[PDB]
Amino acid sequence: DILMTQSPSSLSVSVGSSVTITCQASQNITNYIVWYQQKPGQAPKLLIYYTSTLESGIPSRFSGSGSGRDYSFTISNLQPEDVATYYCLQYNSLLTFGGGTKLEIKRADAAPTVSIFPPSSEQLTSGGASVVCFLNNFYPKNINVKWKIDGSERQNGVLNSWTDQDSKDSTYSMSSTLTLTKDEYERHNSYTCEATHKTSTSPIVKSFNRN
Amino acid sequence: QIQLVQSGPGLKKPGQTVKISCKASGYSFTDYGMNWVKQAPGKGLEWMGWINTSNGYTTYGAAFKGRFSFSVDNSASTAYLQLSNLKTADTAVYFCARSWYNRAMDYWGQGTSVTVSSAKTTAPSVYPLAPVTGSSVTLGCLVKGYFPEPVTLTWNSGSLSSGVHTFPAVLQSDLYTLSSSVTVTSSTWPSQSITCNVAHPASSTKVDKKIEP
Amino acid sequence: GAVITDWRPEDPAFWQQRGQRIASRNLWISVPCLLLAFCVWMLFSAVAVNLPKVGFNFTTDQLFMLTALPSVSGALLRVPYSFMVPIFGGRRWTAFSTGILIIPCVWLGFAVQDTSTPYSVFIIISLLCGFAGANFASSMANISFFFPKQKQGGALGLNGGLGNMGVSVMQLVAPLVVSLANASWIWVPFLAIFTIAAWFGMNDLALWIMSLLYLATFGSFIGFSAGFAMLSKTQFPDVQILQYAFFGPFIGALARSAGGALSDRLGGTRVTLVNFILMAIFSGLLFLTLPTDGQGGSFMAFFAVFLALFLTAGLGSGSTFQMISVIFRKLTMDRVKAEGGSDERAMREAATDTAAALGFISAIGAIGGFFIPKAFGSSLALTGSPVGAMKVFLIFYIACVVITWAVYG
Ligand SMILES: CO[C@H]1O[C@H](CO)[C@@H](O)[C@H](O)[C@H]1O
């Protein structure tokens, strides 16, 4: 089978900057290469076919070139909407996808606006309790969240989840949820969500007391 | 108005069969081949093969010879993918896509997510999340203890779409959990009501939760 | 949309899914575009006849010349035209090569009405009518690209066959429309219709002895198709020839189809050999039909003998083409077997080679449609006989049948 190596597998690039993805075929694919854009949860979209012919409606900032075994694809004036995974594909003999290129956009660092939420009483009937913490619209993606119950740290029972980069303002948001039994939760008094981001050496702290 | 629209998500146990469909519209169905593409969670697109819409003849990539069937219903103007003896590794989203030859895969279906699992289907518990404030407030919704995906969630039936962050579900002990947040101006809440609409089709549940001070 | 970047005719799956449908459509528009180019090519074979009838005083040598010159430019433009399709693409070239034919068609629609139009002008227009004779080369090359190697025969057969029928269509139409400009204008609406239809409907894809054998057979079909009407008016000025003169080219065209089938049935070289015998024999019997000094001629016979020269020039064209086709198949067989290759490779290269060679074979071949009528020009102007020219044809068809013996059989 014709193989396709795609480089790079991921990158982070500035607004208005130029991206270049390269693709190498294991043998000659005689210009039969396509490029796809895959925004997450959406259907992929064809950008270019036959090495360099843009699909209709596809902005001029996109281009491709190559021959024999070597092909490349370029986005020149990077806009926030361009965030996606990109794929080359060979349609010479059978079809083969490249491994993809997850493109992150870069923006001005931003601190998470942080907000904490105690267990709903509707959940307390079940015998479990979840303290939820949202860390919204931050950049870059890396961030640690520490859970403190009455001064002490908690590691067991934390469950984290991150949005895909926002295609409008280029930020990320995450959500941390600490789950205890109703007994555990009812014993203690202060619940602390500590957010540590590159934006400051001192963590953002949100907390509440049960009274 | 060229469109390929595929059937909806399915959950199945290992050993069973699934058949996903793909309705093409806005073009002469038999003039273009239909490709199928697999995407396993956190993996790249994988080409399964195509089906000739003049022949009805199938072509399968090496990895998809055995338990896979492309079929065709020219009059319904639709295509099918049948998967027999489902394994856990068949858990993926499956796309149909028009064209083998000129502009390969120039229109895609929305995709169809298949989960292969022995886990039980369970409805979600939906908890409202109220603050314990500046000029703005962030409210939450916690959606716990359900299986399988997808759950869908809106705010005031989708009238509140800005300021929303719905977080991808995370699996734990065969149960997903998911959450959403909305930030609004402090003037608008609780003045106006803000409510969390959760649907979980696999358990035919629709639960509304008003956020209360 | 118009450009096709992935073209795989040799691949059955491709052909089934899209190739056949696209190739089929290109054929169906190619055909009318081609017959129309033939109509325009042989114009003067119904126009030079009617030049005196509208008050023009030209020599018979000057009326045969105008009928002869389109095959000079035609022949010279066939080699370039065959290189044009790979360069500009089938759709761009079909539209252009069909479109520019309005220039000479309109022009002589005017020039024929102004009785003070110089001879130099009519030379130009006839030479511009020869542009349409080169269309065959490009049309044929284009079709050869659209069809796989072992479908290529029929499609090429359909394209050239129905294209050649263009001469016969004009001969029939030019008199009927004349109720002059009419003979040269009734195709402007059709040329336009089909320039448009090409532009929007077609697609752009991203042995010297055999020249002599094709020259003798096809060059004769076009040579007779040009000068016959003009000859059957200096020999029988009483009879209005342009209600019979179409039947010649019509019958000759149908004889192409038979020529090839008959040839593969009992030998390409055999049918070619036997045919030159019938081409010399029939060249001889034409002496007995003429109105000579004192002796009364016969039209019925003269006409029926030409109707047999059109048949014999038709067969010979489809017979020489199967000869060439067979020669190339054998050569490609030997080379590939020696290279140690595939029977399939041989089949493909035999088709490629017959098609690449066509733009040159049909250029040499088209020189005949200048000679034959210019022969009737120089003979009937040196003496008062067609005999002088007609004697050279007889000598020529003998020279050819000895040449078919010397090399084949
Ligand atoms: C030089 O060859 C030319 O003369 C012969 C007669 O000799 C014609 O019949 C023939 O069509 C023409 O091509």
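We number chain C the way Swiss-Prot does; in order, the residues shown are 12-190, 212-238, 256-458.
Determined by X-ray crystallography, 2.6 Å, according to the entry header.
Heads up, the Cβ atoms here are built off N, Cα and C, so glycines get one too.
Here's what Swiss-Prot has on this protein:
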- C:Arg89, C:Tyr263: nitrite binding site (BINDING)
- C:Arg89, C:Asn175, C:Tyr263, C:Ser411: nitrate binding site (BINDING)
- C:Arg89 to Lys: Decreases nitrate uptake activity (MUTAGEN)
- C:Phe147 to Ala: Decreases nitrate uptake activity (MUTAGEN)
- C:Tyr263 to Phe: Abolishes nitrate uptake activity (MUTAGEN)
- C:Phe267 to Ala: Decreases nitrate uptake activity (MUTAGEN)
- C:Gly268 to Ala: Abolishes nitrate uptake activity (MUTAGEN)
- C:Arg305 to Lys: Abolishes nitrate uptake activity (MUTAGEN)
- C:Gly363 to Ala: Abolishes nitrate uptake activity; when associated with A-365 and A-367 (MUTAGEN)
- C:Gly365 to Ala: Abolishes nitrate uptake activity; when associated with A-363 and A-367 (MUTAGEN)
- C:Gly367 to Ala: Abolishes nitrate uptake activity; when associated with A-363 and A-365 (MUTAGEN)
In the same chain, outside C:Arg89, C:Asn175, C:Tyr263, C:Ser411, whose C-beta lies within 8 angstroms of the Cβ mean position for the nitrate site? C:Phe147, C:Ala148, C:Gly171, C:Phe267, C:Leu407, C:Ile410, C:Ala412, C:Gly414, C:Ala415
Between the mutagenesis positions C:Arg89, C:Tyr263, C:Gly268, C:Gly363, which lies closest to C:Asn175 (nitrate binding site), Cα to Cα? C:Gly363
Of C:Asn175, C:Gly268, C:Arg305, C:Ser411, the recorded positions listed, which put a C-beta under 6 Å from ligand 1? Please answer none if none do. C:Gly268
Would you mind working out the Cα-to-Cα span from C:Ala238 to C:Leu256? 17 residues missing in between, answer in Å, no decimals. 31
Rounded to the nearest whole Å, what distance do the 21 unmodelled residues have to cover between the Cα atoms of C:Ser190 and C:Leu212? 9
Considering only the recorded positions C:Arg89, C:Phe147, C:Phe267, C:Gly268, C:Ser411, which residue has the minimal Cα-Cα separation from C:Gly363 (mutagenesis position)? C:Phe267
Spatial neighbours of C:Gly365 (mutagenesis position), counting only the recorded positions C:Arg89, C:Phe147, C:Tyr263, C:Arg305, C:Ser411 and Cα distances within 10 Å: C:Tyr263, C:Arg305
Do you know offhand how many angstrom separate C:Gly367 (mutagenesis position) and C:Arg305 (mutagenesis position) by C-alpha? 4
In this structure, which of the binding-site residues C:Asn175, C:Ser411 has the fewest other Cβ atoms within 10 Å of its Cβ? C:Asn175
Subset of mutagenesis positions (C:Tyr263, C:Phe267, C:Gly268, C:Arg305) lying within 10 A of C:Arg89 (mutagenesis position), CA to CA, in sequence order: none
Position of peak Cβ density within 10 Å, selected from the mutagenesis positions C:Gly268, C:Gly365, C:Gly367: C:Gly365
C:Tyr263 (mutagenesis position): nearby recorded positions from C:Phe147, C:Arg305, C:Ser411, Cα cut-off 10 Å: C:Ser411
So if I draw a 10 Å sphere around the Cβ of C:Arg89 (mutagenesis position), how many other Cβ atoms end up inside it? 26
